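Q: There's a structure below that I have some questions on.
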Number of protein chains: 6
Amino acid sequence: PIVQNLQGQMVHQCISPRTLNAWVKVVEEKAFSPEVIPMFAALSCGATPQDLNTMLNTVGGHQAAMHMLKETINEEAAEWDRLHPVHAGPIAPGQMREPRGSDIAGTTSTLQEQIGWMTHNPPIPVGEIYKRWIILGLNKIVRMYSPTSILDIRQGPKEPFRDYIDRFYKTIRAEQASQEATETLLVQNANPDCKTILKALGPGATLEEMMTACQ
Amino acid sequence: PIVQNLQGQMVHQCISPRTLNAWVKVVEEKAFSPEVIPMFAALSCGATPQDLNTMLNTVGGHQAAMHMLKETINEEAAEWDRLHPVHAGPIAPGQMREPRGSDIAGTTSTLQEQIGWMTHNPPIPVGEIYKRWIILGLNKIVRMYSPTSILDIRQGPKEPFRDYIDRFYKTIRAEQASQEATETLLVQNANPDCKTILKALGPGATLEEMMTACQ
Amino acid sequence: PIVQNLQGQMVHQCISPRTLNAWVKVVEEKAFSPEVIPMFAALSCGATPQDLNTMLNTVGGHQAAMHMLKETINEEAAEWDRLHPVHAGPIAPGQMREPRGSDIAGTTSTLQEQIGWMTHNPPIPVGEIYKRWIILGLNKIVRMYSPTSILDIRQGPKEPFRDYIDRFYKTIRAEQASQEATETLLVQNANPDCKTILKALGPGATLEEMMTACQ
Amino acid sequence: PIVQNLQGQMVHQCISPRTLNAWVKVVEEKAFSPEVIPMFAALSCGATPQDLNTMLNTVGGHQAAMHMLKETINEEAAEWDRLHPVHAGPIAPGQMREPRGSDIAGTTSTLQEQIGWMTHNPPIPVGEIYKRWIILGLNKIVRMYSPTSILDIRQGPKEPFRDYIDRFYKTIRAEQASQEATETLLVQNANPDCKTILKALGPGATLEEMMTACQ
Amino acid sequence: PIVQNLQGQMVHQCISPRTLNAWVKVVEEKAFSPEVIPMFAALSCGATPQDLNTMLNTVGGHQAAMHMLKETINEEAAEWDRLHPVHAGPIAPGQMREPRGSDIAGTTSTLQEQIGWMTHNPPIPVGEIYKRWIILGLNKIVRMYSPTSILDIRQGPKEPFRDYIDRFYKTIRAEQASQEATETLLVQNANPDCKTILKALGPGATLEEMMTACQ
Amino acid sequence: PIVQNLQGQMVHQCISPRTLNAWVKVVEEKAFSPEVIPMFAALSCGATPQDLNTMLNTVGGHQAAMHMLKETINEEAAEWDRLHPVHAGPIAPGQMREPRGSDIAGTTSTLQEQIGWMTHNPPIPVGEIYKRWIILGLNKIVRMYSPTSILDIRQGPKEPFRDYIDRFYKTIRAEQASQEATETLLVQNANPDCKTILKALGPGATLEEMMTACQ
Ligand SMILES: Cc1[nH]c2ccccc2c1CC(=O)N[C@@H](Cc1ccccc1)C(=O)N(C)c1ccccc1
Ligand SMILES: Cc1[nH]c2ccccc2c1CC(=O)N[C@@H](Cc1ccccc1)C(=O)N(C)c1ccccc1
Ligand SMILES: Cc1[nH]c2ccccc2c1CC(=O)N[C@@H](Cc1ccccc1)C(=O)N(C)c1ccccc1
Ligand SMILES: Cc1[nH]c2ccccc2c1CC(=O)N[C@@H](Cc1ccccc1)C(=O)N(C)c1ccccc1
Ligand SMILES: Cc1[nH]c2ccccc2c1CC(=O)N[C@@H](Cc1ccccc1)C(=O)N(C)c1ccccc1
Ligand SMILES: Cc1[nH]c2ccccc2c1CC(=O)N[C@@H](Cc1ccccc1)C(=O)N(C)c1ccccc1
């Protein structure tokens, strides 16, 4: 990544063994549960495009997902080039060239070039731009791997209301990849006894009040 | 987070893998036992609003609780805006804008803006303000998930007094989310034999003296 | 905590995840065995009162003990105020106020105020003063939870002398919370065969010589 | 490795116990699954040739693979010498000598010499050149150890499409050591029921659309 | 401990959680096997007397050993005072006082005083002096807890020579607490068949040659 | 060890708990498998002779090996003294004395003296010289503990060629302690069916080609 040192200058640092292991382990343990995305975002803080590829490449399983991600990345890179045409020809000696999509994704740019862009004034934040494309792709994967429609999250006869709502909002998060009348659906999908109580509370009731009421 | 370096300047640092993992693990192991809150507060030392959202977002379970927390945050943000109206219109070029509720909660502000506020002189401590809203919400969740009324904590016939008092004060802490005649209730809820001894001690007895007496 | 940086200035640093976890784990594994106290003292090196409360608050069990500790802290704070009366009224603008007991215990003081006192010249060491009150309270808890009188530590007929003395001095440590004719009691509580040998050695024998003799 | 310090100078640092252990453990757990290569590349960030040999030498198993790697390294070193002949004879006193293949591979060069080349202006990046030779060799090993032809990855009658595609693209990655009408082969190797659905989608369908269709 | 910072000045640093845990764990796992002593010496690198007491105090078991250690420390402290009499009376204002035995052992000196001595020019190395007394005491404990005389280490009829010599030199190390015609005793204690071979080798044979011969 | 700080000066640093534990654990898990030596070399990067003795002394088992190592060290030290006679008599006040063998091995030199030599200009690299003697001794131990002659590594009738070659080159490494017509022996020791195939390939075949051929 690129970070500021003790002196107060933006410099390249090697990706740490702890960061590398943390990412590999969260994917192994959580697959593409929605909470994997903010972990990725946090673990890749200050990442160069090279670092982002490193993280994605260290993942051993889920190769269908990784292929889908590559497709998303390629789509975002093509769109970048459409919006930002770079002039062809030889580079001005010793000067910074303009990044293409494939340079942002780290396929055609060097670490040195990436550092050059990210530490320029003003910065051309290729790490952040690429991370946005990656997260866009990861959100599609999260939605793909969400196993259940919210329509099928219904409270069991003996299921505690707390456990039901945990399943309900877990499912909403996966189905929408953490992107924000669900309270109405929550009541509709509740079991008969809790549903009666929730109807009596009326509209405008908070989740807190509903939980208290069916507790 | 924002910390002071070796040179003595307040700078942004990436949230560490160790911090991220620690928070995820304490929630996995302790759910919303009262001691989770001071751990959150300590692990989020110097946190930007972005960091606070990262920590909350890395939590995979407990989505009913997280939805309740969002409601609390939205309430505190609306109240902030009522007390602190920001003037609409274009920003003075190159100048710091005033934070709205949604900027404090990190939904409408950038990391750069957050850094700007928190390192300004004087600091506009958006990380600390948001953390206060979050802890307020977490305390409600702790009280919600407290499984037992203090009225139902009673010493068993063969239960050691020490074990009884551990249950008693554990329950008080959960019921009040660690926010401070309970000594009287403690005696009332004691078993017959210990209760007789505690009555003989009289009023003004310390917990230490009571424990000695029923030991 | 407050520490000196590379440059050589006393600055605030966030309490580390490793420190937080270490304290929580030693309490989980050792409860209030005497060796927990020096671990607490070492892990809270340079701690502000806020840090000390953080450490105590992260403990989930042992709430009877924690309530006893609060009583000790309140007693020491009242005594502080009796010995050190602070003048009431408005503070001199921009000047350091005098700490009351509740400020030392971190209930009525801010982190900024705590930093101000601890880094003043000369320092008003509120972290160290509070830690002393806490350790005083923890020592009472260690003595409370010591399960056995030294009178009941007696060598078994087939018990190796080494194992007996380990139990003996372990018990002395707990009963006195590591605060320093026990050699005589050690002999009295020894089994018949070892006792005869130890009597023959006579007075002035070291523990080393006694162990050799009954080995 | 060679890294830049807080002051902003390129200096040698000892390889860390965490780096050493991470590499040894990933080889123990993953052997030569394709994802081992980008982990190697990341863990050897800034590595001197000495560091690269250290990492390779700490591996206890897989000695057939390590012998193959040595052969690749020797081939790349011979080619280097063919392209870059070094003038024989005594060195100019106190001056930098030109690296031969065996100097790049760290068999005939000292750490001091390696540091000299890598921190020269311009740098003669012997660590990076050697790492390229090593990765070239590791890719051959990955392809050697790939256990299955893509021709034999076929969807089972009851196998979920997601699981089939995971096997498919895992195999492509191994067979090509992560070096980029497979969508056509993917359809051909699908089971009858999914194959019919995929034919109806027609050409130009994304993996995402195919997965949706056979989900 | 006292260490030199990045700037190059000798300053106090808090003992680390990793150091504290390492010492506690090595004692738990190895008791007073001889190799515990050099681990103690290494983990207490740069330790103040306060740090040394912290390490010793964090040990929960082995209280007979710890009492023996205290006796050794008290003996060494009395001898220090005999050799180095300190002048009684009031201290020169703002000046360094001379350390007594109890000051070196950290019972009557403050951390500040300890820092003062250890960073003075020339340094009065109270940490190193105390560590010497402690190691002297630990060596006595190692010898006390050595379970077997070298006279009873004899090669079994079917015991491999390598395993026999491991037991032999392990025992010598414990019996002498790692303080350096044992080759003759090694032969005498060997089994008949190996003994015959070793006699044929004659005198002046190395351990290496003996091992080869009975292999 | 001796390392360069942030400022760029060579200073002593305490050996880390992580380094100490890593070495102890690799010996516990791997004994004297050949890969232990490069781990030792890497973990002792920048080590003083004191540090090297610390590492060797923290090893609890394998005392026969450690005694053999001491013999090798004593041999190398005697040879050093033969080649480098030091003038006897009093030292020039405040000046650096010349290291003898026993000073290089850290038996008769202080840490201060060791630091003096290693940071002198030019450096007298006593840490590196001693490490060379130690590795020479460790290589002898690796060869001693190598359990099998390469003559007895033969491919089983049903043993996969890959597994056979792993055993073959593992054995060569141990027998030669990683110090570099074995391809011919590899073929001779192959099973009948693979041997026939390998003969047909002819001379000059790479290991890669042989593996392919018998795969
Ligand atoms: C955790 C979660 N569950 C969801 C369900 C549907 C849609 C989105 C989500 C999210 C992500 C989610 O909304 N996370 C929150 C942070 C958060 C997490 C957990 C509790 C409270 C606040 C967030 O990122 N932002 C910007 C936010 C902050 C305050 C209010 C609203 C949004
Ligand atoms: C741990 C605990 N149990 C409770 C029961 C009811 C209400 C609150 C609580 C708390 C939190 C609790 O009160 N924690 C204490 C710190 C503490 C923790 C444990 C032992 C001693 C001191 C705290 O945060 N503060 C500010 C405090 C400090 C001194 C006296 C009184 C309060
Ligand atoms: C460990 C222990 N057991 C005890 C039994 C009764 C009373 C107190 C204790 C203690 C604490 C205990 O006395 N710890 C010792 C340090 C120590 C620990 C272990 C072995 C040697 C030295 C200590 O803190 N100090 C100041 C000390 C130092 C030297 C001599 C006497 C006291
Ligand atoms: C992970 C993987 N599977 C493959 C199958 C066949 C050939 C190569 C591969 C690779 C390596 C692979 O291609 N990894 C990607 C990074 C990556 C990994 C995972 C998901 C998305 C992006 C990479 O290194 N680069 C340079 C890249 C970046 C964007 C688009 C295309 C390539
Ligand atoms: C490890 C060990 N076994 C012993 C048996 C009897 C007496 C002492 C011991 C020791 C401690 C022991 O002697 N350790 C060695 C270091 C060492 C450890 C292991 C192998 C090689 C060198 C040591 O500390 N020093 C100063 C030393 C160095 C070179 C030669 C002789 C002594
Ligand atoms: C790992 C190994 N197996 C052996 C068998 C017989 C003799 C020696 C060995 C070694 C040590 C071994 O040779 N290790 C290699 C590094 C290495 C390790 C593994 C794969 C590729 C390169 C090494 O240290 N050097 C200097 C080296 C580098 C390039 C070519 C030749 C030698």
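Residues 133-312, 317-351, in that order, are what chain A shows, numbered as in Swiss-Prot.
Determined by X-ray crystallography, 2.0 Å, according to the entry header.
Positions of Cβ are set from backbone N, Cα and C atoms, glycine also.
Okay, so Swiss-Prot annotates it like this:
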MUTAGEN   A:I169 to S  Loss of infectivity
MUTAGEN   A:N185 to L  Loss of infectivity
MUTAGEN   A:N189 to A  Reduces binding to human NUP153 and CPSF6. Reduces infectivity to non-dividing cells. Retains infectivity to dividing cells
MUTAGEN   A:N189 to D  Reduces binding to human NUP153. Does not affect binding to CPSF6. Reduces infectivity to non-dividing cells. Retains infectivity to dividing cells
MUTAGEN   A:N206 to D  Loss of binding to CPSF6. Does not affect binding to NUP153. Retains infectivity to non-dividing cells
MUTAGEN   A:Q308 to A  Retains infectivity
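Quick one: how deep are these features, and who are their neighbours?
A: The DSSP secondary structure for A:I169 (mutagenesis position) is helix.
The secondary structure of A:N185 (mutagenesis position), as reduced to three states from DSSP, is helical.
Neighbour density for A:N189 (mutagenesis position): within 10 A of its CB lie 18 other CB atoms from the protein chains shown.
In the three-state DSSP scheme, A:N206 (mutagenesis position) is classed as helix. In sequence order, the list of same-chain residues 6 or more apart from A:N206 (mutagenesis position) whose Cβ falls under 8 Å from its Cβ is empty.
Every protein chain considered, the tally of other Cβ atoms within 10 Å of the Cβ of A:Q308 (mutagenesis position) stands at 15.
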Q: About how far apart, in whole Å, are the alpha carbons (Cα) of A:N185 (mutagenesis position) and A:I169 (mutagenesis position)?
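A: About 15 Å separate the Cα atoms of these two residues.
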Q: Among the mutagenesis positions A:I169, A:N189, A:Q308, say which ones reach under 8 Å of chain D by Cβ distance, listed as they appear in sequence.
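A: The answer, in sequence order, is A:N189.
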Q: For A:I169 (mutagenesis position), list the number of other Cβ atoms lying within 10 Å of its Cβ atom.
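A: Here the count is 20.
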Q: Measure the gap for me: Cα of A:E312 to Cα of A:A317, whole Å, across the 4 residues nobody built.
A: 13
Q: Relative to ligand 4, which of the mutagenesis positions A:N185, A:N189, A:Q308 have a Cβ found under 6 Å from one of its atoms?
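A: Among A:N185, A:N189, A:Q308, near ligand 4: A:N185, A:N189.
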Q: Relative to the Cβ position of A:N185 (mutagenesis position), how many further Cβ atoms are located within 10 Å?
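A: That number is 20.
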Q: Does DSSP put A:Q308 (mutagenesis position) in a helix, in a strand, or in coil?
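A: In the DSSP reduction, A:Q308 (mutagenesis position) maps to coil.
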Q: List, in residue order, those mutagenesis positions out of A:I169, A:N185, A:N189, A:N206, A:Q308 with a Cβ under 6 Å from any atom belonging to ligand 1.
A: A:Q308
